[PDB]
Amino acid sequence: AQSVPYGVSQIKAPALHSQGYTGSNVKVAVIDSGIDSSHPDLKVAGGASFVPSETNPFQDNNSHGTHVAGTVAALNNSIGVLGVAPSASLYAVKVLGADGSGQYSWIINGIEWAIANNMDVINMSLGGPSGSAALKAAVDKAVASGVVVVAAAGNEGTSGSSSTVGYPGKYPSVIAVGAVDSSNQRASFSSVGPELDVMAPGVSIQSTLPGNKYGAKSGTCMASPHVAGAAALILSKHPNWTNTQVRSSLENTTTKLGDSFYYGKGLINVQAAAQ
Ligand SMILES: [Ca+2]
Ligand SMILES: [Ca+2]
Ligand SMILES: [K+]
């Protein structure tokens, strides 16, 4: 039996699926710990490794990248879970090692790969406390080249009156995604600030794990792929739409929650966003 994870339904993804909008022919790059290409519920189209000691992008030694990819594109079948954009062309851009960490050089090389490889959507379920001129340049070029760039806002919670939004999420060109639970409440870990764009489900997210497994994870890292998945859904309907048009539609059609410093524009609604 297939299970539809809460977060899929919450964002109104099945409404587009019923209409035949499933993200077919949209290339989504999961810039992460790799993807387990061996998982029965995933179809990996390609990718590349930027981790010097872990040369195979289709070996997830972490679990992180397989779980992110399952949220985006877990196949519509009789098994496992259901992704947001189940027909999307999934790319494993391995930038993180087995420990879940990576060098800036590795991540930036991964972004650079994604631009050269004509990726429609980048998902970056990662962040750091500090930026770089090279990090900003790679995200900026990706947006200038027509790529939809989506990132996790961070898991830093509240800190006085300051923004706790990490990089690359902090950059204007990037969609920064915060976490809500099933009730539409902001998760206590969810990074806050003026740079917060949108909210998506990020608490106890059921997805694919390596070795034909399924399990839940929590974080803004879980919320991000819901937005990257939603961007793929829009593009399958409106193939002609710019990255700018995709972004404005996602932010302009949200279910409004609390204050923008905590919730940004609110919860994404792909059904309203797809027009
Ligand atoms: Ca499935
Ligand atoms: Ca922003
Ligand atoms: K941003």
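In chain A, numbers come from Swiss-Prot; the residues present are 108-382, in order.
Quick check of the header: X-ray crystallography, 1.9 Å.
Each residue, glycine too, has its Cβ placed from N, Cα and C.
Within 10 Å of the C-beta atom of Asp139 (active site, charge relay system) sit 31 other C-beta atoms, taking all shown protein chains into account. Per Swiss-Prot, active site, charge relay system is recorded for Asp139 (among others), and the stated evidence type is experimental evidence.
Sequence-distant contacts (6 or more apart, same chain, Cβ under 8 Å) of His171 (active site, charge relay system) comprise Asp139, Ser140, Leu203, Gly207, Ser232, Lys324, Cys328. Under the DSSP three-state reduction, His171 (active site, charge relay system) is assigned to helix. Summarising the annotation, Swiss-Prot assigns active site, charge relay system to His171 (among others) and lists experimental evidence as the type of evidence.
For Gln109, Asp148, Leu182, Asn184, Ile186, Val188, the entry in Swiss-Prot reads Ca(2+) 1 binding site. Taking the Cβ of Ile186 (Ca(2+) 1 binding site) as centre and 10 Å as the limit, one finds 14 other Cβ atoms among all the protein chains shown.
DSSP assigns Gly276 (Ca(2+) 2 binding site) to coil in the three-state reduction, outside any helix or strand. Counting only same-chain residues at least 6 apart in sequence, those with a Cβ under 8 Å from the Cβ of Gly276 (Ca(2+) 2 binding site) are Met231, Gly234, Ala258, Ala259, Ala260, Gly261, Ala283, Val284, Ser298, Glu302. If you look up Swiss-Prot, you'll see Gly276, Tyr278, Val281 marked as Ca(2+) 2 binding site.
Looking at Swiss-Prot, the entry for natural variant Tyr128 to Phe says: In strain: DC-4. Secondary structure at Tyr128 (variant position), as computed by DSSP, is coil. Long-range C-beta contacts of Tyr128 (variant position), restricted to its own chain and to partners at least six residues apart, with a cutoff below 8 Å, comprise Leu340, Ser343, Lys344, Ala381.
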For the C-alpha pair, I'd like the distance in angstrom between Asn184 (Ca(2+) 1 binding site) and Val281 (Ca(2+) 2 binding site), rounded off.
32
Taking 10 A as the limit, how many CB atoms besides its own sit near the CB of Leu182 (Ca(2+) 1 binding site)?
21
Does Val188 (Ca(2+) 1 binding site) have same-chain partners at least 6 apart in sequence with Cβ under 8 Å from its own Cβ, and which are they?
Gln109, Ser110, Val111, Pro112, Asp148, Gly177, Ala181, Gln313, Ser314, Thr315, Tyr321
